[PDB]
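Asker: Have a look at this one before I ask anything.
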Amino acid sequence: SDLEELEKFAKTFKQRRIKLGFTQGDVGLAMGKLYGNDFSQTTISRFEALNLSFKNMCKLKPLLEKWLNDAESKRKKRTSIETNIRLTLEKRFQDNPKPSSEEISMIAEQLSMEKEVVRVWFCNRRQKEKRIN
Amino acid sequence: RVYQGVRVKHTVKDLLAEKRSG
DNA sequence: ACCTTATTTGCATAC
DNA sequence: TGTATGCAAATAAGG
C-alpha cells in the first residue's frame, strides 16, 4: 500500500532524526543546506504525523529520503503584517471587499507594502469570508 | 467557534483510518 | 495580468 | 526546548 509505505517511512524518518538528536527545525534547515530546499519545523511536524495530504507526502518523501539515506550511510518568505496594518486592511475589506487593481496599488503605496502582498491579502480574505460563511 | 483558516483535506492519517475501517 | 477555487506551507504561540 | 497547531500568506492551475 502507498499509504502504508508513507506511514512506515515517516516512522523510520522520525526515529532516525531522534536517534541522532536532531530537532524537527534542525532537519528542515539541513535539507536547505544539503539539497537547497529548506522546510519549516511545522512542515516536518506535519509530515511525521501524516497530517499532510497524500500528494503532499508523496512530494516531500523523496526529499526527506535523501537526508535519511545520508543519516543511514524557492517560495517567497511569509510576509508578517503588523497588527495596525492588518486592521486597516480589514476595515477597508468590510466596505470594499474587492478593490480595483488601481486601489490595490494605492493601498500598497500608502501602507508601504508590496502590491502583490496587498492583492493576495484581499484574495485570501474573500476566500475566508466564504469559508466562515 | 468556527475554524478561521485553511485546513488540509484528506490527510494521510485520515485516509489510513478510513481504509482500515472499510 | 489577475480574478477564481484549491492547496501548500510557515509565523506565532500554547502546549 | 521542542513539538503541535490556529490562522493565513503564498502558490497551483483554470479562465
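Numbering, chain B: per Swiss-Prot, residues 11-32 in sequence.
Determination method: X-ray crystallography, 1.7 Å.
Positions of Cβ are set from backbone N, Cα and C atoms, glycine also.
Copied straight from Swiss-Prot:
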type    : residues   : note
MUTAGEN : B:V16 to D : Abolishes interaction with POU2F3
MUTAGEN : B:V22 to E : Abolishes interaction with POU2F3
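In the displayed structure, how are the listed features positioned relative to their neighbours?
Answerer: Taking Cβ-Cβ distances under 8 Å and a sequence gap of 6 or more within the same chain, B:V16 (mutagenesis position) has no neighbours at all.
Secondary structure at B:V22 (mutagenesis position), as computed by DSSP, is helix. For B:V22 (mutagenesis position), the number of other Cβ atoms no farther than 10 Å from its own Cβ, over all displayed protein chains, is 26.
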